[PDB]
Structure formats: structure tokens, C-alpha cells
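Remarks on the structure that follows.
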Amino acid sequence: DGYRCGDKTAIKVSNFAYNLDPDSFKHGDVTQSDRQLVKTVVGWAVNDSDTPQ
Amino acid sequence: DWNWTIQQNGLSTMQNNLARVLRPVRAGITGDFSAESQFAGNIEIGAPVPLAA
């Protein structure tokens, strides 16, 4: 009843965020789920002296 | 022709006056400085939280 039947108002929950309290944070195990080679490089170096370089 | 000026006014004449002209001016500068849209900023390292390994 009343003026306008139905047409109710609504309360919507939008975004939200987290104050990630520095006192606790567990990082778990890390992985990848796939592969794809981009680029690599292989080489070496030598010390032909009597001193560390 | 500075030699012309010597024979016209006398060496010592100008010799002295030139010093009166060229001697150093010692002074204290008071006042301030201002400039338009320059850059400014800050950096901070906050206190450590005892939690890792």
C-alpha cells in the first residue's frame, strides 16, 4: 500500500578493501601454471690472476 | 687611443681616477628568494615490524 506499490529502496554492497595489518601475513607456496620461453643467455668468466676479482 | 687621453689629461690624472672607479665594493646583502612551479617531495622509511623468517 501507500504511494507507489513496490518500488522499494535498496542497499547495495559495492567494493571493499583490506587494512592488511602488518602484524600478520602468511605467504603460501608459489607456483606457475604454465611455460613459455622468452630468452636465455649462457656464458662464463675466468680469473687469470692471483687475485680475486 | 688611450695614449691620446694621456697626452690630453695627464697620466697620473687618470691613473688615480681609474682606481677610484674600479675598486671593489664590499657589502652585505640582505633579503630573500622566491620561485614559481618547482619540484618538491619526500621520502620515508617507516619503522620495522618484527615478522618474517
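Here chain A follows Swiss-Prot, giving residues 183-235 in order.
Looking at the header, which is where the method is noted, we find electron microscopy, 4.5 Å.
Just so it is clear, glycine is given a Cβ too, placed from its N, Cα and C backbone atoms.
These come from Swiss-Prot:
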- A:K208 to A: No effect on heptamerization (MUTAGEN)
- A:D211 to A: No effect on heptamerization (MUTAGEN)
- A:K221 to A: Impairs heptamerization (MUTAGEN)
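In this chain, none of the residues that are 6 or more apart from A:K208 (mutagenesis position) has a CB less than 8 Å from its CB.
It is 26 Å from the Cα atom of A:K221 (mutagenesis position) to that of A:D211 (mutagenesis position).
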